[PDB]
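Enquirer: The structure's right below; bear with me while I get my questions together.
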Amino acid sequence: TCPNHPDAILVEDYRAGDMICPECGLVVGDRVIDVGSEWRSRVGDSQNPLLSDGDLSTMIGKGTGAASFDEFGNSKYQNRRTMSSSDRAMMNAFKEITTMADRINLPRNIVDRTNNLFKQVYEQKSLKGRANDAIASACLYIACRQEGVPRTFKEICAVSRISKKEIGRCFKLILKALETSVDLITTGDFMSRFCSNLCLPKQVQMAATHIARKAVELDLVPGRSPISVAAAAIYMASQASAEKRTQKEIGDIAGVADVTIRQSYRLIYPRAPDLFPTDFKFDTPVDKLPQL
Amino acid sequence: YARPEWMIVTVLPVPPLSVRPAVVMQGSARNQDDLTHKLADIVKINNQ
Amino acid sequence: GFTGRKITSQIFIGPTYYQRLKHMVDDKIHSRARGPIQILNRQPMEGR
RNA sequence: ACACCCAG
């Protein structure tokens, strides 16, 4: 832009309001023009960027006088509004995702990642026949897992109308049709949620997350779901402390059947003192645990 | 300079961009002016 | 205080509670040679 | 845009 030195980048002097090059100090161009608002409005709200770019339509307000009403007791000018059937689907899905996420009290950043995942899939258009609620509820599952805090399928299925089988199929098909790799869950990621819901203290939480990580690392129970070893970790940490919790209350939070938690407990039991940390205040002795 | 039929407008003059500029307000988001929104409704009804 | 002479009048002096107000001259001083201009008016902007 | 507020 500078005549003598065109290669140098222009530095901006907003205080002095002009374009100056930093070699010879010549002022190029004209006075800088602010692109922001002059007040501290004559502009409207921006289009939602994730919503597809439609039209800059306005709305018609309520009638104010006799000239705004027809003689059969109604307004002459009606608030007809254009919107694409694709934008109607995106809006109704986004309005379902915020409903879905706020039922389990997700933060807004998971919602924004879900809406990013929904818009990316919907424009790529590989999921033609599956219901919009099913694909949206699967995108909420992935965005929860991609932020390092995944959820149980039963936890998401409790909120949505969509069954576990259907969201499972939608979860498989989205990963295949997005070429997106997502990390495998562990037992430590399902520890803070499953322990605070049952009203257990921090030291009980630390004991539960230690015996769960030790069981996975030692590889004592192949092929069991991480839910079944997390609830077993809660069951030992609660039965070997003051705050006792029965299998019904633990399994209700975990969705794990009161069969499955015993099936998990019949093999993790006989090596109990190896799993516990060396600095745990044992309110209940290890040999005093019930033989379940 | 002013005929009576010229007051009954049949073509609507669209203002230039210097009359209705688009602002940038806390990030990359072009907030259009009220005239641009109103001229959007003019074209949509006229096309309809 | 300057010449050391007694002031002929007798000054009324004593402890009085005073407050300092947030209206401070460093928050109010403002000058502008040439600066940014508005997107619509091409006139100088509003306020320091 | 609105609130609050400075000076007369």
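Residues 14-53, 65-316, in that order, are what chain A shows, numbered as in Swiss-Prot.
The backbone N, Cα and C atoms fix where each Cβ goes, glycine too.
These came from Swiss-Prot, pasted as-is:
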type	residues	note
BINDING	A:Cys15, A:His18, A:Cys34, A:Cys37	Zn(2+) binding site
MUTAGEN	A:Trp52 to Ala	Partial loss of HIV-1 Vpr binding
MUTAGEN	A:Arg66 to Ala, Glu or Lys	Defects in transcription start site selection. Supports a level of transcription equivalent to wild-type
MUTAGEN	A:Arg185 to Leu	Reduces interaction with VP16; when associated with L-189
MUTAGEN	A:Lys189 to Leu	Reduces interaction with VP16; when associated with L-185
MUTAGEN	A:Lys189 to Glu	Inhibits interaction with SSU72; when associated with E-193. Reduces interaction with SSU72; when associated with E-200. Inhibits interaction with VP16; when associated with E-200. Inhibits RNA pol II transcription activation induced by VP16 but does not affect basal transcription; when associated with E-200
MUTAGEN	A:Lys200 to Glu	Reduces interaction with SSU72; when associated with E-185 or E-189. Inhibits interaction with VP16; when associated with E-189. Inhibits RNA pol II transcription activation induced by VP16 but does not affect basal transcription; when associated with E-189
MUTAGEN	A:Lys238 to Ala	Abolishes autoacetylation, represses transcription activity, does not inhibit its association with chromatin to promoter-specific regions and decreases the association of GTF2F1 with chromatin to promoter-specific regions
MUTAGEN	A:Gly247 to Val	Inhibits interaction with TBP
MUTAGEN	A:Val283 to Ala	Reduces DNA-binding
MUTAGEN	A:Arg286 to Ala	Reduces DNA-binding
MUTAGEN	A:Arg286 to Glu	Inhibits interaction with RNA polymerase II; when associated with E-290 and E-295
MUTAGEN	A:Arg290 to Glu	Inhibits interaction with RNA polymerase II; when associated with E-286 and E-295
MUTAGEN	A:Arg295 to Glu	Inhibits interaction with RNA polymerase II; when associated with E-286 and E-290
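Can you walk me through where each of these features ends up in the structure?
Expert: In the three-state DSSP classification, A:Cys37 (Zn(2+) binding site) falls within coil.
Taking Cβ-Cβ distances under 8 Å and a sequence gap of 6 or more within the same chain, the neighbours of A:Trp52 (mutagenesis position) are A:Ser65, A:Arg66. According to its DSSP assignment, A:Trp52 (mutagenesis position) is coil.
Of all Cβ atoms in the protein chains displayed, 13 besides its own lie within 10 Å of the Cβ of A:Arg66 (mutagenesis position).
DSSP gives A:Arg185 (mutagenesis position) a coil state; it is part of no helix or strand. Cβ neighbour count for A:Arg185 (mutagenesis position) (all protein chains, 10 Å cutoff from its Cβ): 12.
Neighbour density for A:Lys189 (mutagenesis position): within 10 A of its CB lie 10 other CB atoms from the protein chains shown.
If you draw a 10 Å sphere around the CB of A:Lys200 (mutagenesis position), it holds 10 other CB atoms from the protein chains shown.
Same-chain residues at least 6 positions away in sequence with a Cβ under 8 Å from that of A:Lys238 (mutagenesis position) are, in sequence order, A:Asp298, A:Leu299. In the three-state DSSP reading, A:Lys238 (mutagenesis position) counts as helix.
Taking the Cβ of A:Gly247 (mutagenesis position) as centre and 10 Å as the limit, one finds 5 other Cβ atoms among all the protein chains shown.
Over all protein chains present, the Cβ of A:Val283 (mutagenesis position) has 10 other Cβ atoms lying within 10 Å.
Within 10 Å of the C-beta of A:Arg286 (mutagenesis position) we count 14 further C-beta atoms, all protein chains included. Taken residue by residue with DSSP, A:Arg286 (mutagenesis position) is part of a helix.
Within the same chain, the residues at least 6 positions away from A:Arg290 (mutagenesis position) whose Cβ sits under 8 Å from its Cβ are A:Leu316, listed in sequence order.
A coil conformation is recorded for A:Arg295 (mutagenesis position) in the three-state DSSP classification, outside any helix or strand. Note on A:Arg295 (mutagenesis position): other Cβ atoms within 10 Å of its Cβ, all shown chains, come to 13.
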Enquirer: A:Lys189 (mutagenesis position) to A:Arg286 (mutagenesis position): how many Å between their Cα atoms?
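Expert: Computed Cα spacing between A:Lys189 (mutagenesis position) and A:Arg286 (mutagenesis position) is 25 Å.
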Enquirer: Which ones, of the recorded positions A:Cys15, A:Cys34, A:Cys37, A:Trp52, A:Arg66, A:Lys189, are Cβ-proximal to chain B (under 8 Å)?
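Expert: Sorted by position along the sequence, the hits are A:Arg66.
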Enquirer: My list of recorded positions is A:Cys34, A:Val283, A:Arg286; which of them have a Cβ under 8 Å from any chain C Cβ, in sequence order?
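Expert: Of A:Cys34, A:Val283, A:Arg286, none lie near chain C.
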Enquirer: Using C-alpha atoms, which one of the binding-site residues A:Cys15, A:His18, A:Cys34, A:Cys37 comes nearest to A:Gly247 (mutagenesis position)?
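Expert: Of the binding-site residues A:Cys15, A:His18, A:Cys34, A:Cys37, A:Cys34 has its Cα closest to that of A:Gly247 (mutagenesis position).
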Enquirer: Quick one, of the binding-site residues A:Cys15, A:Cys34, A:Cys37, which Cβ has the fewest other Cβ within 10 Å?
Expert: A:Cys37
Enquirer: For A:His18 (Zn(2+) binding site), which of the three DSSP-derived states applies: helix, strand, or coil?
Expert: coil
